[PDB]
Amino acid sequence: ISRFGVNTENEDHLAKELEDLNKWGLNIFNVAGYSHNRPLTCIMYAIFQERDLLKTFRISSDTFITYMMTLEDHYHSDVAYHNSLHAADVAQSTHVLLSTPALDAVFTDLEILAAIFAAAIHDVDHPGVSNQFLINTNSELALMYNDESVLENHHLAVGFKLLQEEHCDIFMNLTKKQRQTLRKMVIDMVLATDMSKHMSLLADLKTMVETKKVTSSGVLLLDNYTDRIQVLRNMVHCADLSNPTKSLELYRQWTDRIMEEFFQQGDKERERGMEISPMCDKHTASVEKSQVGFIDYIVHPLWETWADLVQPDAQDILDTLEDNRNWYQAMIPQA
Ligand SMILES: CCn1ncc2c(NC3CCOCC3)c(-c3nc(CC(=O)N4CCCC4)no3)cnc21
Ligand SMILES: [As]
Ligand SMILES: [As]
Ligand SMILES: [As]
Ligand SMILES: [Mg+2]
Ligand SMILES: [Zn+2]
């Protein structure tokens, strides 16, 4: 499949943008434009063929498209940030981190498959409000999940429930043991995307960079499953927290989107007479200080640490982040 719409010019434009598939500088917004709003289906199709995953796992191209298309329809188009474009961008970004030189020959194809799928499903059906909002407003979801990783459990539930129908089941020709290991890994990684778990995750990552063992040639030695899944769960977390590491032109659009989502929640809070969460207040929160604060406290320490694990591979990402931080600081009118 070369196009999803009526415009013949787009095949070319789409195919053009997909030349950057293996690069950090891919522009998912363009992919979205040239694919009739199917950034996730298109990107995943592209990633799977690049990695020969459909052949390696005997996934019919037809079952795959129908699954992806449906996965993608389960992202809410009326949610500013947490929609299929962010899913696409996290899938693509993980695709690039998986090919980093320092992790060469390290992961099985099942593992590579799990990480890319995890990426794709990891915010599906996101309502546009935070876990704390669902908990404080007694949502059906918080009731289902008992207030623990409410959204994350949900996203996983939806992704795997979409595989039940044979016409959608992309893992049909995996072995029971393979599916078993996939589910265990995908679950681990998506749950890892819960921000509430981030310090515990960074702590444990810092404490793997300490005992790190780069083999003679250049690649990291990860022998056991426990070290391997820890990198993957951190890679997908990085991917999700990657917007500030992209070109400024992309970071700003992402930033605009998430603030729109956050202020939509503020409005819904106010509408219900709840205490308005500070970063969700359109009347008082500085968009710019939010990003400087986000980078300084969350994104830099994570990437500073990822960059360490795989150096010098991520050095260019660190330089971009540091430049992007400074751009935002410089837009704060105060010293
Ligand atoms: C565009 C730069 N960017 N990308 C993400 C993000 C962000 N929070 C994400 C929320 C979803 O989980 C991954 C992190 C924030 C941000 N996050 C928060 C804390 C917050 O309001 N949360 C709601 C639920 C989890 C954290 N405050 O600012 C700022 N810029 C971002
Ligand atoms: As495509
Ligand atoms: As289906
Ligand atoms: As908030
Ligand atoms: Mg999430
Ligand atoms: Zn996400």
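Here chain A follows Swiss-Prot, giving residues 325-659 in order.
The backbone N, Cα and C atoms fix where each Cβ goes, and this holds for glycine too.
The Cβ of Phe618 (3',5'-cyclic AMP binding site) lies under 8 Å from the Cβ of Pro568, each of these being in the same chain and 6 or more residues away along the sequence. Feature annotation from Swiss-Prot assigns 3',5'-cyclic AMP binding site to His406, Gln615, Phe618; the stated evidence is similarity to another entry.
Over all protein chains present, the Cβ of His406 (3',5'-cyclic AMP binding site) has 22 other Cβ atoms lying within 10 Å. In three-state terms derived from DSSP, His406 (3',5'-cyclic AMP binding site) belongs to neither a helical nor a strand segment and is classed as coil. Taken from Swiss-Prot, the feature active site, proton donor covers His406, and the record attributes it to a large-scale study or a structure entry.
What Swiss-Prot lists as AMP binding site is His406, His410, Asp447, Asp564, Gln615, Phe618. Long-range neighbours of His410 (AMP binding site) (same chain, six or more residues apart, CB within less than 8 Å of its CB): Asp447, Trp578, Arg581.
The Zn(2+) 1 binding site feature in Swiss-Prot is assigned to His410, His446, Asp447, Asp564. When Cβ atoms from all protein chains are considered, those within 10 Å of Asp564 (AMP binding site) total 20, not counting its own.
Under its mutagenesis entries, Swiss-Prot includes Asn567 to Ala with the note: Changes substrate selectivity from cAMP-specific to dual cAMP and cGMP binding and hydrolysis; when associated with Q-575 and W-652. In this view, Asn567 (mutagenesis position) is surrounded by 24 other Cβ atoms within 10 Å of its Cβ, with every protein chain counted.
The DSSP secondary structure for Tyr575 (mutagenesis position) is helix. Neighbour list (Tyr575 (mutagenesis position), Cβ cut-off 8 Å, at least 6 residues apart, same chain): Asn567, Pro568, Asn648. One entry in Swiss-Prot concerns the mutagenesis experiment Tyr575 to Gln. Its note says: Changes substrate selectivity from cAMP-specific to dual cAMP and cGMP binding and hydrolysis; when associated with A-567 and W-652.
Listed in sequence order, the residues of the same chain lying 6 or more apart from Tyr652 (mutagenesis position) and placing their CB within less than 8 Å of its CB are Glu612, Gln615, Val616, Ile619. Here the residue is the original one, but Swiss-Prot notes a mutagenesis experiment at this spot, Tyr652 to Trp: Changes substrate selectivity from cAMP-specific to dual cAMP and cGMP binding and hydrolysis; when associated with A-567 and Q-575.
Looking at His446 (Zn(2+) 1 binding site) and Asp564 (AMP binding site), their Cα atoms lie 9 Å from each other.
Ligand 6 lies under 6 Å from the Cβ of the following recorded positions, listed in sequence order from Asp447, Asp564, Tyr575, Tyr652: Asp447, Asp564. Only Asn567, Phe618, of the recorded positions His406, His410, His446, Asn567, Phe618, place a Cβ under 6 Å from an atom of ligand 1.
Other C-beta atoms found within 10 angstroms of the C-beta of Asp447 (AMP binding site) number 24, with every protein chain shown included. Around the Cβ of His446 (Zn(2+) 1 binding site), a 10 Å sphere holds 28 further Cβ atoms from the protein chains shown. The DSSP secondary structure for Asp447 (AMP binding site) is coil.
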